[PDB]
Amino acid sequence: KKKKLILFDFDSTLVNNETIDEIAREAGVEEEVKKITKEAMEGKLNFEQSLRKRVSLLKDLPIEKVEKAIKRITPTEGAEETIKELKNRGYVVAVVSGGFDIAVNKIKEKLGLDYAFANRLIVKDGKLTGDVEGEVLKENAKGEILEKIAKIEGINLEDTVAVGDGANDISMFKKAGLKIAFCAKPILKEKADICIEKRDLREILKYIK
Ligand SMILES: [Mg+2]
């Protein structure tokens, strides 16, 4: 009857991988970038500064190496089954990520998602420039996007569900009707209505609808 909306974070939630850490491996700086990613997700760094710092380390990386990394990204256990059941229960399904469109768009197309929002790696002459731009950078960014999607769809915020795992999902939780922390960092678990620790997205279904 009443339309419903579910938003998923991308890295480590809808997919197994951390996009930026996989690209960093191709640039020879996996260790270094992984450390910053962990600190950012734990809430110990400002997200935007942490993302720009990581992307700066990727300066000059060829697009072919970026694509090699992205091709390794795989959906989390239970992703397809969960998305299918959500659509059957009447949900609009969206993904919001502080990651990158070049990676997120592939999964949007593969999984048939209704909406996908992510940042953008800047490229020139077939190589990363070391810069990033986008609308999923500020602390309140994901929550603002949740509100925008719900408004387009005419969905009351009480009929929204957010599934997240890192510090940058806090604003998404703030605006959501039901807050699910999926194998998440402490800072987000403290804000959650439900904390799931089994790494299988199907585990959220019992709490849905
Ligand atoms: Mg994440």
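Heads up, chain A uses Swiss-Prot numbers, so what you see runs 3-211.
Structure determined by X-ray crystallography, 1.5 Å.
Each Cβ is built from the backbone N, Cα and C atoms, and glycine gets one as well.
For reference, Swiss-Prot has these:
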MUTAGEN   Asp11 to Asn  Loss of activity
ACT_SITE  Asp11  active site, nucleophile
BINDING   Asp11, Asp13, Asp167  Mg(2+) binding site
ACT_SITE  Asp13  active site, proton donor
BINDING   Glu20, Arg56, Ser99, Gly100, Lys144, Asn170  substrate binding site
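Features per Swiss-Prot, on structure.
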| residue | record | Cβ within 10 Å |
| --- | --- | --- |
| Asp11 | mutagenesis position | 26 |
| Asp13 | Mg(2+) binding site | 26 |
| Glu20 | substrate binding site | 21 |
| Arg56 | substrate binding site | 22 |
| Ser99 | substrate binding site | 27 |
| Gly100 | substrate binding site | 28 |
| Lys144 | substrate binding site | 29 |
| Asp167 | Mg(2+) binding site | 23 |
| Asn170 | substrate binding site | 27 |
Any further residue of that chain within 8 Å (Cβ to the Cβ centroid of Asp11, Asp13, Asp167) of the recorded Mg(2+) site: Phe10, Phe12, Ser14, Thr15, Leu16, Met43, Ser99, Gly166, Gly168, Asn170, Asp171, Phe184
Candidates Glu20, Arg56, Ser99, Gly100, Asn170, namely the binding-site residues, that fall within 10 Å of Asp13 (Mg(2+) binding site) by Cα distance: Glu20, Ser99, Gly100
Binding-site residues whose CB lies under 6 angstroms from ligand 1, from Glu20, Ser99, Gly100, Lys144, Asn170: none
Cα-Cα distance linking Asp11 (mutagenesis position) and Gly100 (substrate binding site), given in Å to the nearest integer: 8
Candidates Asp11, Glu20, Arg56, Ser99, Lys144 (recorded positions) with Cα within 10 Å of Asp167 (Mg(2+) binding site): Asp11
